[PDB]
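Below you'll find the structure, written out as structure tokens, and then a few comments.
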Amino acid sequence: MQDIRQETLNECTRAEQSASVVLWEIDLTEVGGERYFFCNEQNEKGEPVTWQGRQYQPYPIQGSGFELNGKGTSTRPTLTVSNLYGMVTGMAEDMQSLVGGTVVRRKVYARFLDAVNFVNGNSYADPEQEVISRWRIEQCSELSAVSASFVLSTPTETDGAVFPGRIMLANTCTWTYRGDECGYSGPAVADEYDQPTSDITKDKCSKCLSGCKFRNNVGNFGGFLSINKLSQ
Amino acid sequence: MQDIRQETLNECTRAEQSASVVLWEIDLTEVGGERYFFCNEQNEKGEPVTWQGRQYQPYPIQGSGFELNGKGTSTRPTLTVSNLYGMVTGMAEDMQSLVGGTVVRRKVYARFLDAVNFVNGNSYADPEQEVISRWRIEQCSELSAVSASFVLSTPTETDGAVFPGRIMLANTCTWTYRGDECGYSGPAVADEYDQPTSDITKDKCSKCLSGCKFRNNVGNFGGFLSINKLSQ
Amino acid sequence: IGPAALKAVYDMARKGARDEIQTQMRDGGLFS
Amino acid sequence: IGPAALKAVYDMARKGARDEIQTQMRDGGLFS
Amino acid sequence: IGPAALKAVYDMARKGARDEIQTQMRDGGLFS
Amino acid sequence: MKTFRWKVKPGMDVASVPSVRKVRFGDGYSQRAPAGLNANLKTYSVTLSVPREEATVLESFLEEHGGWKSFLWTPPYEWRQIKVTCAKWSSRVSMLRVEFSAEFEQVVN
Amino acid sequence: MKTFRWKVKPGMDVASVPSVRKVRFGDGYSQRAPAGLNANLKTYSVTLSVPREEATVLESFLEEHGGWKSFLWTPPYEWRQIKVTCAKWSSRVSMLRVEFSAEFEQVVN
Amino acid sequence: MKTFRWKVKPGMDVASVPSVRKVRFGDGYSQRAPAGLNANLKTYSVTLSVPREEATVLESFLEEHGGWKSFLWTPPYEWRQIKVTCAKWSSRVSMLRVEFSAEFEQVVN
Amino acid sequence: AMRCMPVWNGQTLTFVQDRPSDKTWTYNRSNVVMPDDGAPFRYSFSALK
Amino acid sequence: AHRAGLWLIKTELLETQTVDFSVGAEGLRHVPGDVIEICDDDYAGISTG
Ligand code: SF4
Ligand code: SF4
């Protein structure tokens, strides 16, 4: 079942419905950007739409093909944004083409916007009645001087992944540096190569046996020293 | 070659052709139903078309896509029938969606129908000149409240069948009850769960060793008593 | 008039391709 | 008319898909 | 016009079939 | 099964296209067949003009049969008493008279 | 629920196409069904003419209802108090009086 | 923002098609919605007739905005001061006076 | 194994199975919309093989 | 294993009908996915539902 409130569910069955507004939120904080609020529509005063106090500025946007299914390939709805004045290109070259971010789609009925969007003032206002979905951007399939097309995907999508993620053994380690399994917290001693150093900026581990010998941490080495089992 | 009589082949040479008539027979005796006779059109008297003495009633029927071939896939022509007043749905809800029945298509020329179909009376009637095909219904791809589409198939088509039907088992029989291998003809002794019953309506073997021991036909058991061939 | 016809034909062609794949993947045929 | 156009497009999107299936599996395609 | 529409529909059907082949061979589907 | 005795204004149009089975060969030799047993079914275009008083009566009668029931109607002077159905009708209402312009498609039993 | 009391000029057109489930046989016997309960829904083409000073008022009314709200209207002399919505209207502002042409589609509640 | 003070000839056209969200159900009961908030946007068809001497001036002004800039224009007698763009102007130069036949599409801010 | 199916429902991955449950909502001719064909409900059945 | 096989055969034998239809906005927002609802149809039931 959905989390839709009783009153909006009751209203949705009415024969004379109101306008349907769709608002989009693009979040890049997990990538290193900001939060952008877009709305395909504005109010009657030529102003950005005010919802829950915040303002969604008017900007071109259109979502298509939102499907949910349990069988076959996971659905990939698309999003179209007009790239005029190079606004999208301004962040595409900075945020690595908007790959890895999050998009949030909220749908709302027109009779629940804030009173400031209507000249007379809506008395039937409730800022806690909306339907929310979230997806992640996958790729920018098209980018030109007039538009831009993004593909969306479910966060849980399991394309191109393998279940057991261990290589068992090698001549090299198979973890991170200073994680919760390597368990190193000392001063800098080694860098990308096997060269002594004492700066925290260029602390790197070659993930070989020599790095462990340098860091006096061999008991946590993730490489089984077999080698000759394949030969002999 | 076809079983085409000389007279109809000779008639099918002249420029001024007669009217082609197609009649359909749905046979459900092998599945538990009756024989239905359909024709796409009626005579000039507003009466069912009389052929070979029997009568075909008018009903909207259309067969399309009869493609006999030796390579690639099999043949799956489509039969469309108008489902008005719920007539098709009535038998579909009863005859398991018309699955397993037979359809016979007979094509005839107009100048060979019975004399009762014409006000003047045809003097060229010959109720032995027609072309006959038979198919089996595979599925009801779509039956709405206005129509119904059936997929047809050849009776001898192989799909999902394996050649070596024999299967080696350990403690389960492989054949039917009383059919040919279980040469049992005595009173009912067992039931599904191997209970001591003596009623014939509930006598069904459990397909085990205990059932055979109950019925004293262990000499005709299909399950080889190997079991322990993979442990050692 | 314009891109509406293009979208219609695109969806129709995709559906036809799906049907062709399904019918060719079956026992008979070239086993796509 | 509608249904004639729809049947025409459906039947036209058959041999196109068949040829695509056949060419993409020959030497250096995706093997259908 | 006949031939121009025919060639356009054929090419669009080929593109649609290629796109369907590409999209159905990702992780699931019928794995064409 | 009701009938149709309303007067018909002059200028009634008649159309008839028999359904035939045409197939052409190299030099003519075109095989032709009558297709169905009763192929051609005439369709009439009929216009009436009545004062407003019984425009309601005509509209009600045309509404009763809807677009599915058939009704007997004798074409003017024609040797047949055929049964017909209609599915389109329009009216130009004026302050004195209203004129109807309908089409009557012949169907058999 | 508002009403529509403006006058309608002569020549207003009425169209009616009831919905039926056509399905054809070889020849004749074509089965027919009445489809839904409310099959036919008349479509009206209404012409008006008002002096310029009045026109704005009518416009505002047609603005208030938009193309999504229904309003009662009585067709001239017709025995029915139907409910109708409009989504197409145009006008000719010539010199003194402006004439409107609008379409009115019948809708159930 | 510039203003349009050129005077317009009789016969100007105004057209209005509201954008509504329509879905029809079983026996009627069509759900209707207003779609966007400012759904209604009029479209005018405007004809002028000016002597050739100032004809160039019109073109110059109509060249300045191209088809991407909006200018304010008060329609005749109408209670609104709206902003409108045009992209399809044409002229009929004959001997002494050229007539212009353009279309003016209303656009929100 | 557990006779389930995963779906991205309500912005969360959830799993459904053929557990006997109660009715949720009802539909008839009034709540559904028919296409141009004439009938709103389209049924289909499985195949013999 | 026997229970799994029995479930497969029984589910495949009994559930043999699939129906598709359309629904307005209210129903679209109502049903999230993979729920149980009654689709009562007077056409198939030759009655007045
Ligand atoms: S190699 Fe030794 S030090 Fe470098 S990461 Fe793996 S464990 Fe930590
Ligand atoms: S088990 Fe023994 S008895 Fe039961 S069927 Fe197979 S053979 Fe006949």
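Placed from the backbone N, Cα and C atoms, the Cβ positions cover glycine too.
Listed features, source Swiss-Prot:
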- A:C173 to S: Complete loss of tail assembly (MUTAGEN)
- A:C173, A:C182, A:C205, A:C212: [4Fe-4S] cluster binding site (BINDING)
- A:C182 to S: Complete loss of tail assembly (MUTAGEN)
- A:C205 to S: Complete loss of tail assembly (MUTAGEN)
- A:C212 to S: 96% loss of tail assembly (MUTAGEN)
Cβ within 8 Å of the mean position of the Cβ atoms of A:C173, A:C182, A:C205, A:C212: remaining residues of the chain near [4Fe-4S] cluster: A:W175, A:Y177, A:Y184, A:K207, A:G211, A:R215, A:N217, A:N220, A:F221, A:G222
Separation of alpha carbons, A:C205 (mutagenesis position) and A:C182 (mutagenesis position) (Å): 11
Cβ-based isolation winner (fewest other Cβ atoms within 10 Å) among the mutagenesis positions A:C182, A:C205, A:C212: A:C182
Three-state secondary structure, A:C205 (mutagenesis position) (per DSSP): coil
Cβ-based proximity (under 8 Å) of the mutagenesis positions A:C173, A:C182, A:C205 to chain J, or none: none
Count of other CB atoms lying within 10 Å of the CB belonging to A:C173 (mutagenesis position): 20
Spatial separation of A:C212 (mutagenesis position) from A:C205 (mutagenesis position) - C-alpha basis, Å: 8
Cα distance (Å, whole number) from A:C173 (mutagenesis position) to A:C212 (mutagenesis position): 9
